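Note sheet for the following structure.
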Amino acid sequence: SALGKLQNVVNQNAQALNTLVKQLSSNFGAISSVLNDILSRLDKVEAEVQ
Amino acid sequence: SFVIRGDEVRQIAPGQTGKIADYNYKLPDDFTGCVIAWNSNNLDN
């Protein structure tokens, strides 16, 4: 814990990216969060809304 | 313009699918204008 600030910078960078990567897989009210799923079983207009 | 069966009138829109749209007349998915339809048993043939 001596290197408090620097280890917190590295923590924050990893934390930011894992946050940002988790968010790829959030729904946001779309039926899936993994894009090909939405394309897999919808008409193109309904798909483009989702 | 064309004639189709009265139940078939449903099919004609952008983004919609079915063998009329598939094999007879594709609309672009970003069409502009109007679709107009009515019966024609005088053309019933």
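Residue numbering for chain B follows Swiss-Prot; the residues present correspond to positions 399-442, 448, in that order.
According to its header, this structure was worked out by electron microscopy, 3.9 Å.
Here the Cβ of each residue, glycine as well, is placed from N, Cα and C on the backbone.
Other Cβ atoms within 10 Å of the Cβ of B:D405 (variant position), summed over all protein chains shown, number 7. DSSP assigns B:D405 (variant position) to a helix in the three-state reduction. Here Swiss-Prot notes a natural variant, B:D405 to N, with the remark: In strain: Omicron/BA.2, Omicron/BA.2.12.1, Omicron/BA.2.75, Omicron/BA.4, Omicron/BA.5, Omicron/BQ.1.1, Omicron/XBB.1.5, Omicron/EG.5.1; complete loss of interaction with host integrins.
Counting only same-chain residues six or more apart in sequence, none has a Cβ lying under 8 angstroms from the Cβ of B:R408 (variant position). Among the natural variants in Swiss-Prot, B:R408 to S has the note: In strain: Omicron/BA.2, Omicron/BA.2.12.1, Omicron/BA.2.75, Omicron/BA.4, Omicron/BA.5, Omicron/BQ.1.1, Omicron/XBB.1.5, Omicron/EG.5.1. The residue drawn here is the original one.
B:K417 (variant position) falls within a helical segment according to DSSP. Per Swiss-Prot, natural variant B:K417 to N is noted as: In strain: Beta/B.1.351, Omicron/BA.1, Omicron/BA.2, Omicron/BA.2.12.1, Omicron/BA.2.75, Omicron/BA.4, Omicron/BA.5, Omicron/BQ.1.1, Omicron/XBB.1.5, Omicron/EG.5.1; May enhance affinity to human ACE2 receptor.
In Swiss-Prot, the entry for natural variant B:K417 to T states: In strain: Gamma/P.1. The structure shown retains the original residue. All protein chains included, B:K417 (variant position) registers 8 other Cβ atoms within 10 Å of its own Cβ.
DSSP gives B:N440 (variant position) a helix state. Record note (Swiss-Prot), natural variant B:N440 to K: In strain: Omicron/BA.1, Omicron/BA.2, Omicron/BA.2.12.1, Omicron/BA.2.75, Omicron/BA.4, Omicron/BA.5, Omicron/BQ.1.1, Omicron/XBB.1.5, Omicron/EG.5.1. The unchanged residue is displayed.
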Rounded Cα-Cα span from B:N440 (variant position) to B:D405 (variant position), Å: 17
Inter-residue C-alpha distance, B:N440 (variant position) and B:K417 (variant position) (nearest angstrom): 26
